[PDB]
Amino acid sequence: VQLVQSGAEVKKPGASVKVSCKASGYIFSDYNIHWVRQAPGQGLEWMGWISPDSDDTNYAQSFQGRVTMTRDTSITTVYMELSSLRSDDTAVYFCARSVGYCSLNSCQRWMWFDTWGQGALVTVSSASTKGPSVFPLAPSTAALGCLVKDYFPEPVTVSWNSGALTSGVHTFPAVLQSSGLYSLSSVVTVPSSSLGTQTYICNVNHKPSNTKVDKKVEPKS
Amino acid sequence: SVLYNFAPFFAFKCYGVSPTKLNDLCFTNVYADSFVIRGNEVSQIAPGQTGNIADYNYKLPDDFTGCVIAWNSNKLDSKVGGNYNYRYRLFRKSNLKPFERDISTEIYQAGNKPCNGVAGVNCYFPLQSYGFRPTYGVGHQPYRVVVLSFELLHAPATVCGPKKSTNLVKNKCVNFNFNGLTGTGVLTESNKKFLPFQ
Amino acid sequence: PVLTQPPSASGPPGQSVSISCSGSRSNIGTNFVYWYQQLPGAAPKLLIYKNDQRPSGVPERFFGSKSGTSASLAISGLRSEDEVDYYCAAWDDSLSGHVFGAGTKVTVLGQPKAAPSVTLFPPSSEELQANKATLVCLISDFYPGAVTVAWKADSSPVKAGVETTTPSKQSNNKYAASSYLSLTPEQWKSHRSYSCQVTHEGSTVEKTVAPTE
């Protein structure tokens, strides 16, 4: 079935976002759609089902107004609105397909999630699609790396000598700041006698910001 | 007239007052219960007949003042996937008396260990979902079942049958019947003046 | 009525072991308990439904059963390709919503110790024109993680805006850590020697890099 997910952007708290899962590939009058959020550091959360032929829903004692569940039978697409995103609401919204109607309370004991399809990744921060202002780095076996700062959101890519050199590049976790910005510094292994004799340029690409920077790294003069 | 349509009836032969004589007699109160059962359990509900689905659920006794009317209809009754809304009681504490009901979401024990929060092998659930699927057989199909009950000789009667009406007539004496007033005489225009309560 | 699951699992390969998923009174047993798993970076699937029968498409290795409030997941033999993230799923009538366990991480009961390498990269001469200064030094060649990073100004330690994060598992079966320190040009040019230090079984490495380089 076509259980793909529509892309959504990172929005600061104070508004609402739209998370949509495609419901085509199956009949919309007999199959239920369930939504489960997976958050690290705790268990999974479950907020309500939908009945995709009429108005019927049931809520749990975790969220009452942040999660609004809608349906559309003419286009066969469900739209979910999440408001006031935070650390508690920062979770992977999984689109799950389950058989059964279950417009009552005693039917959910016999249900199980048959298929999970294309869980959307939702995030939230005051940091907008701002652009980076990265300056070249001065370095001091040896190691050479280039940093990226004041960029939001994830992810970014790194390239050495226009991607023609591979040295086992591994991504590094960042720390959330007070204003809100990520920090990545990919470091590759270089010989101690090869620092300025061989050229070493760094390429940082920001897909949400749609900007490209190519700044070389050299020691101070 | 809305009782002789809406899909052919699986069982329209009655066990009491005839369904064609509902117009001829006026009733006080009519009772109807709406539920869907499997096609193999239609034969269980009967005057003086019970099984596993009939004893542990609503039972129709020998004397009912009424009967059952069921029909086959699959528009929002059968699901190609699962159907967990329609459940049947198959492990009950005792016999279910007629005109009574019981609902329980708690597990039913079957031995000496009291199961009131813990389960296992000897303790099961009293409820089970129906196997309503179009890929199954004819006897596994869901059937819309309604039972009509009539209460007599306990109250004034207000559920009367539809008494038809005829056309006008003038200056030609017939055997008229005006709201139960049966008589013979001509029908002429009246110069008198009545009052609205007369 | 919250489901109780251990945060980590100690499963040794070569022999069977049982793990528990418990709830509370009128939480487990009144409703059926399911076993669910999810691949890292992929959509979840179902492992065991109703704790009665094994679904098709899954090898018959995990045994599902319920014993009162405690639900047990019995396994027979451990494989390297069966290290999926296990989870516990259950229904409770006191909440009208699914309650999930904390999640059990199965790790095979590895890598030899190596000398850590710390390299510090001071900002160039163009950051001081923009009135910004940050210090990044990388920590690698350590196993396992849970290391501590500190900043030393060679006169007194400073605890102000120190950014540290949990190290991530490398693709080459290793651990790498990155530390950051965003400061002001008043403080960046205050001292002529800045260093970052880490501990590794009681050993420390200090790399002195001048701001003027």
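Residue positions begin at 1 at the first shown residue.
Quick check of the header: electron microscopy, 4.0 Å.
Even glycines carry a Cβ here, placed using N, Cα and C.
Feature annotations, courtesy of Swiss-Prot:
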- B:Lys79 to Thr (Swiss-Prot position 444): In strain: Omicron/BQ.1.1 (VARIANT)
- B:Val80 to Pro (Swiss-Prot position 445): In strain: Omicron/XBB.1.5, Omicron/EG.5.1 (VARIANT)
- B:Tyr88 to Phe (Swiss-Prot position 453): In strain: B.1.1.298 (VARIANT)
- B:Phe91 to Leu (Swiss-Prot position 456): In strain: Omicron/EG.5.1 (VARIANT)
- B:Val118 to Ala (Swiss-Prot position 483): Increased resistance to neutralizing antibodies (MUTAGEN)
- B:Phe125 to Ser (Swiss-Prot position 490): In strain: Lambda/C.37, Omicron/BQ.1.1, Omicron/XBB.1.5, Omicron/EG.5.1 (VARIANT)
- B:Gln128 to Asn (Swiss-Prot position 493): Reduced host ACE2-binding affinity in vitro (MUTAGEN)
- B:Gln128 to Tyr (Swiss-Prot position 493): Reduced host ACE2-binding affinity in vitro (MUTAGEN)
- B:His154 to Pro (Swiss-Prot position 519): Increased resistance to human covalescent sera neutralization (MUTAGEN)
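Positions of the features from Swiss-Prot, shown on the structure.
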residue	record	contacts (Cβ under 8 Å, 6+ apart)
B:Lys79	variant position	B:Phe132, B:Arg133
B:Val80	variant position	B:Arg133, B:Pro134, B:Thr135
B:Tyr88	variant position	B:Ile37, B:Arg38, B:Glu41, B:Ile53, B:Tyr56, B:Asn57, B:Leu127, B:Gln128, B:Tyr130
B:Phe91	variant position	B:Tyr56, B:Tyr108, B:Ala110, B:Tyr124, B:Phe125, B:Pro126
B:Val118	mutagenesis position	none
B:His154	mutagenesis position	B:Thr28
Number of other Cβ atoms within 10 Å of the Cβ of B:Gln128 (mutagenesis position) across all protein chains:
14
Could you say whether, by DSSP, B:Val80 (variant position) belongs to a helix, a strand or a coil region?
coil
Just how many other Cβ atoms lie inside 10 Å of the Cβ on B:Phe125 (variant position)?
19
Quick one: what's DSSP say for B:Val118 (mutagenesis position), helix, strand or coil?
coil
Are any of the recorded positions B:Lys79, B:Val80, B:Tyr88, B:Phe91, B:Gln128, B:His154 near chain C, where near means a Cβ under 8 Å from a Cβ there, and if so which?
none
